[PDB]
Amino acid sequence: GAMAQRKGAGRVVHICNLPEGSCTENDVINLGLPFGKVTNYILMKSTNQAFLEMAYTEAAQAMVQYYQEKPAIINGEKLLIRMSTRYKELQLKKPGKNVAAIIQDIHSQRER
(Lines of atoms letter the chains of each structure in order from A; the text may use other names.)
(Lines give C-alpha, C1' and ligand atoms only; values in the text may rest on other atoms or scores of the structure.)
Protein backbone atom coordinates (compact mmCIF):
# COMPACT_ATOMS: atom_id res chain seq x y z
CA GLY A 1 0.00 0.00 0.00
CA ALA A 2 0.89 3.68 0.39
CA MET A 3 1.25 3.91 -3.38
CA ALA A 4 -0.70 4.80 -6.54
CA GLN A 5 -4.03 6.64 -6.63
CA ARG A 6 -2.38 10.05 -6.79
CA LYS A 7 -5.78 11.71 -6.73
CA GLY A 8 -8.49 10.49 -4.38
CA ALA A 9 -10.67 8.75 -6.94
CA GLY A 10 -9.18 6.00 -9.08
CA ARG A 11 -10.63 4.14 -12.06
CA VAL A 12 -9.94 0.82 -13.72
CA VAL A 13 -9.87 0.36 -17.46
CA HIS A 14 -10.58 -3.10 -18.81
CA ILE A 15 -8.97 -4.19 -22.05
CA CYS A 16 -10.41 -6.96 -24.21
CA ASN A 17 -9.55 -8.75 -27.47
CA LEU A 18 -6.13 -9.55 -26.04
CA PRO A 19 -4.26 -12.47 -27.64
CA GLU A 20 -2.62 -14.72 -25.06
CA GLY A 21 1.14 -14.85 -25.47
CA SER A 22 1.22 -12.03 -28.01
CA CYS A 23 0.61 -9.13 -25.66
CA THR A 24 3.06 -8.40 -22.87
CA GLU A 25 2.39 -6.70 -19.54
CA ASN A 26 4.12 -3.64 -20.95
CA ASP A 27 1.93 -3.37 -24.07
CA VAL A 28 -1.29 -3.21 -22.08
CA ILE A 29 0.13 -0.58 -19.74
CA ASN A 30 1.87 1.35 -22.52
CA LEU A 31 -1.38 1.56 -24.48
CA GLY A 32 -3.19 3.19 -21.56
CA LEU A 33 -0.41 5.61 -20.60
CA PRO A 34 -0.60 7.94 -23.71
CA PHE A 35 -3.86 9.55 -22.58
CA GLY A 36 -3.78 8.60 -18.90
CA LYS A 37 -1.14 7.53 -16.37
CA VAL A 38 -1.18 3.95 -15.08
CA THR A 39 -0.28 3.08 -11.51
CA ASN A 40 -1.15 -0.61 -11.28
CA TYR A 41 -2.45 -3.53 -13.35
CA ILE A 42 -4.22 -6.87 -12.95
CA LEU A 43 -3.92 -9.52 -15.65
CA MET A 44 -6.52 -12.25 -15.88
CA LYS A 45 -5.32 -14.37 -18.77
CA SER A 46 -7.79 -17.06 -17.74
CA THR A 47 -10.66 -14.78 -18.74
CA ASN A 48 -8.62 -13.27 -21.60
CA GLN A 49 -9.00 -9.88 -19.93
CA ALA A 50 -6.76 -7.16 -18.55
CA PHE A 51 -7.42 -4.48 -15.95
CA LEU A 52 -5.44 -1.26 -15.81
CA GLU A 53 -5.32 1.32 -12.98
CA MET A 54 -5.01 5.06 -13.54
CA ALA A 55 -3.34 7.60 -11.26
CA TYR A 56 -6.05 10.12 -12.01
CA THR A 57 -9.73 9.57 -12.68
CA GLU A 58 -9.45 12.08 -15.54
CA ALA A 59 -6.62 10.00 -16.95
CA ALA A 60 -8.81 6.92 -17.16
CA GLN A 61 -11.83 8.79 -18.53
CA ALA A 62 -9.84 10.80 -21.08
CA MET A 63 -7.96 7.82 -22.47
CA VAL A 64 -11.02 5.62 -22.83
CA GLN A 65 -13.05 8.29 -24.61
CA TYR A 66 -10.20 8.34 -27.11
CA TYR A 67 -9.79 4.54 -27.25
CA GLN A 68 -13.50 3.94 -27.69
CA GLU A 69 -13.37 6.18 -30.77
CA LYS A 70 -9.82 5.29 -31.81
CA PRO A 71 -8.94 1.98 -30.09
CA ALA A 72 -5.39 0.65 -29.81
CA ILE A 73 -4.11 -2.25 -31.87
CA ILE A 74 -1.64 -5.03 -31.07
CA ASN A 75 -0.45 -7.28 -33.92
CA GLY A 76 -3.47 -6.43 -36.03
CA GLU A 77 -5.80 -7.05 -33.11
CA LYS A 78 -8.02 -4.15 -32.12
CA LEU A 79 -8.12 -3.79 -28.37
CA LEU A 80 -11.16 -2.07 -27.03
CA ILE A 81 -9.74 -0.08 -24.16
CA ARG A 82 -12.69 0.98 -22.05
CA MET A 83 -13.91 1.84 -18.56
CA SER A 84 -14.29 -1.08 -16.16
CA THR A 85 -17.66 -1.29 -14.47
CA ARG A 86 -16.70 -4.11 -12.13
CA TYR A 87 -13.55 -2.61 -10.62
CA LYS A 88 -13.31 0.88 -9.16
CA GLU A 89 -9.61 0.49 -8.38
CA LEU A 90 -6.93 -2.19 -8.63
CA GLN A 91 -6.15 -3.25 -5.09
CA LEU A 92 -2.82 -5.00 -5.51
CA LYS A 93 -2.02 -7.28 -2.61
CA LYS A 94 1.51 -7.66 -3.90
CA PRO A 95 4.68 -5.61 -3.27
CA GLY A 96 5.08 -3.05 -6.03
CA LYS A 97 5.83 0.54 -7.06
CA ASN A 98 9.41 0.23 -5.83
CA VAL A 99 12.38 1.68 -7.76
CA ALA A 100 10.28 1.88 -10.92
CA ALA A 101 8.80 5.34 -10.59
CA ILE A 102 6.03 5.41 -13.18
CA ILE A 103 6.18 9.20 -13.14
CA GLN A 104 7.19 9.49 -16.78
CA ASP A 105 4.03 11.19 -17.96
CA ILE A 106 2.42 14.60 -17.89
CA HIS A 107 0.22 15.60 -14.90
CA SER A 108 2.95 14.52 -12.51
CA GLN A 109 5.25 17.47 -11.79
CA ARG A 110 8.37 16.19 -10.00
CA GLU A 111 9.05 12.58 -9.04
CA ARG A 112 7.86 11.79 -5.53
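The count begins at 1 with the first shown residue.
Note: Cβ is positioned from N, Cα and C throughout, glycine not excepted.
Residue counts for the domain 'RRM' (11-86) under DSSP, helix first, then strand, then coil, are 24 helix, 27 strand, 25 coil. Positions annotated as domain 'RRM' by Swiss-Prot, on the basis of sequence analysis: 11-86.
Per Swiss-Prot, mutagenesis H14 to A (Swiss-Prot position 523) is noted as: Strongly reduced pre-mRNA-binding.
Annotation for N17 (mutagenesis position): spatial neighbours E77, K78, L79, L80, criterion Cβ-Cβ under 8 Å with sequence separation of six or more. Under its mutagenesis annotations, Swiss-Prot gives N17 to A (Swiss-Prot position 526) the following note: Slightly reduced pre-mRNA-binding.
Annotation of the mutagenesis experiment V28 to I (Swiss-Prot position 537) in Swiss-Prot: Slightly reduced pre-mRNA-binding. Cβ neighbours of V28 (mutagenesis position) (same chain, under 8 Å, six or more residues apart in sequence): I15, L18, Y41, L43, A50, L52.
Under its mutagenesis entries, Swiss-Prot includes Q49 to A (Swiss-Prot position 558) with the note: Does not affect pre-mRNA-binding. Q49 (mutagenesis position) counts 16 other C-beta atoms within 10 Å of its own C-beta, drawing on all protein chains shown.
Where Swiss-Prot documents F51 to A (Swiss-Prot position 560) as a mutagenesis experiment, the accompanying text is: Strongly reduced pre-mRNA-binding. A C-beta separation below 8 Å, combined with a sequence spacing of at least six in one chain, links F51 (mutagenesis position) to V12, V13, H14, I15, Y41, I42, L43, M44, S84, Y87, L90.
Here Swiss-Prot notes a mutagenesis experiment, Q68 to A (Swiss-Prot position 577), with the remark: Does not affect pre-mRNA-binding. Listed in sequence order, the residues of the same chain lying 6 or more apart from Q68 (mutagenesis position) and placing their CB within less than 8 Å of its CB are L80, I81, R82.
The annotation that Swiss-Prot gives for the mutagenesis experiment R82 to M (Swiss-Prot position 591) reads: Slightly reduced pre-mRNA-binding. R82 (mutagenesis position) counts 17 other C-beta atoms within 10 Å of its own C-beta, drawing on all protein chains shown.
According to Swiss-Prot, the mutagenesis experiment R86 to M (Swiss-Prot position 595) carries this note: Strongly reduced pre-mRNA-binding. Neighbour list (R86 (mutagenesis position), Cβ cut-off 8 Å, at least 6 residues apart, same chain): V12, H14.
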